[PDB]
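Structure first, commentary second.
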Amino acid sequence: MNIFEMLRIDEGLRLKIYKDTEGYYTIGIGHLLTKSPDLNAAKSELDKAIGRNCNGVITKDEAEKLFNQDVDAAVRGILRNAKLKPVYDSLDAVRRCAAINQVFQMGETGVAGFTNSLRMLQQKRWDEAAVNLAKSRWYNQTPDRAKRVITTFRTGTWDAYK
Ligand SMILES: CCOc1ccccc1O
């Protein structure tokens with residue numbers, strides 16, 4: 001297991017524009033196109049992202065290209081974030097994957113509501129961290145996925161991803 005395989009499990013792979021769990025137009029491996037309810041705006045974003053007229057459809061290679069960009073951008077974002085970087089840098093590699101996964105899903109803004117969880121993670125109070133993480137819209141809206149990511153934070157193993 002690694003961050004790619006982990007996020008591939010969590011996000012799936014769809015080659016046509018679809019709506020994510022929040023109802024937002026998305027494609028590939030959880031590549032968010034737009035929060036606009038306007039399908040044409042999503043199609044425009046898609047074309048801009050791929051560099052061709054896609055007509056709402058991409059190939060596996062294109063999906064994986066966006067995915068690489070998105071994962072890298074998530075990591076680079078964490079590193080530029082004065083609140084996230086020290087916590088991220090305190091973690092071992094497996095727990096860092098949980099961190100990237102969470103940021104990938106909810107964005108840096110999405111995190112940030114997680115001040116108390118971040119402090120517990122930096123403290124390596126893993127069970128307490130895991131309890132705090134589950135007290136969230138995140139967990140309640142996507143529990144099966146959040147459970148996996150939380151188990152990864154709690155254990156620093158890939159047990160939840162088999
Ligand atoms: C609670 C979210 O966990 C993290 C997210 C981003 C960077 C480091 C973290 O521990």
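Note that the numbers count up from 1, one per residue, in the order the chain is shown.
Just so it is clear, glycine is given a Cβ too, placed from its N, Cα and C backbone atoms.
What Swiss-Prot records for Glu11 (among others) is active site, proton donor/acceptor, and it gives experimental evidence as the kind of evidence. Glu11 (mutagenesis position): 20 other CB atoms within 10 A of its CB, across all protein chains. In three-state terms derived from DSSP, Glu11 (mutagenesis position) belongs to a helical segment.
Listed in sequence order, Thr26, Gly30, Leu32 are the same-chain residues six or more apart from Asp20 (mutagenesis position) with CB atoms under 8 A from its CB. Per Swiss-Prot, active site, proton donor/acceptor is recorded for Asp20 (among others), and the stated evidence type is experimental evidence.
Residues near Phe104 (substrate binding site) in space but far in sequence (CB under 8 A, at least 6 apart, same chain), listed by position: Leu7, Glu11, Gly30, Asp70, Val71, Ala74. Sequence annotations record features per position, and here Swiss-Prot assigns substrate binding site to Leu32, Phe104, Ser117, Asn132.
Record note (Swiss-Prot) on the mutagenesis of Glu11 to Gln: Complete loss of activity.
The annotation that Swiss-Prot gives for the mutagenesis experiment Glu11 to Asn reads: Loss of 84% of enzymatic activity.
The annotation that Swiss-Prot gives for the mutagenesis experiment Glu11 to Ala, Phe, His, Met or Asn reads: Complete loss of enzymatic activity.
Under its mutagenesis entries, Swiss-Prot includes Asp20 to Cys with the note: Nearly no effet on specific enzymatic activity. Annotation note: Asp20 (mutagenesis position) sits in a coil segment as assigned by DSSP.
Here the residue is the original one, but Swiss-Prot notes a mutagenesis experiment at this spot, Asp20 to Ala, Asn, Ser or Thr: Complete loss of enzymatic activity.
Under the heading of mutagenesis, Swiss-Prot lists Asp20 to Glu or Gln and annotates it as follows: Loss of 99% of enzymatic activity.
Taking all protein chains in view, 22 other C-beta atoms sit within 10 angstroms of the C-beta of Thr26 (mutagenesis position). Among the mutagenesis entries in Swiss-Prot is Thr26 to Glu, noted as: Complete loss of activity at neutral pH; covalently bound substrate.
The mutagenesis experiment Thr26 to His is recorded by Swiss-Prot, whose note states: Facilitates transglycosylation more effectively than hydrolysis; covalently bound substrate.
All protein chains included, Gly30 (mutagenesis position) registers 22 other Cβ atoms within 10 Å of its own Cβ. Experimental mutagenesis is annotated in Swiss-Prot for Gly30 to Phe, with the remark: Almost complete loss of enzymatic activity. The enzyme is destabilized by 1.5 kcal/mol.
As a published mutagenesis entry, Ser117 to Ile appears in Swiss-Prot alongside the note: 500-fold decrease in enzymatic activity. Residues within less than 8 Å, Cβ to Cβ, of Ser117 (mutagenesis position) and separated from it by at least 6 positions along the same chain comprise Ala129, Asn132, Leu133. When secondary structure is read from DSSP and collapsed to three states, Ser117 (mutagenesis position) falls in the helix class.
Here the residue is the original one, but Swiss-Prot notes a mutagenesis experiment at this spot, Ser117 to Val: 50-fold decrease in enzymatic activity.
For the mutagenesis result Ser117 to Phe, the note given in Swiss-Prot is 10-fold decrease in enzymatic activity.
As a published mutagenesis entry, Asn132 to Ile appears in Swiss-Prot alongside the note: 5-fold decrease in enzymatic activity. The Cβ neighbour count for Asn132 (mutagenesis position), using a 10 Å radius and every protein chain shown, is 19.
Considering only the residues assigned to substrate binding, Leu32, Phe104, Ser117, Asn132, the longest pairwise Cα distance works out to 27 Å.
The mutagenesis positions near ligand 1, defined by a Cβ under 6 Å from one of its atoms, are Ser117, chosen from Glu11, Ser117, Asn132.
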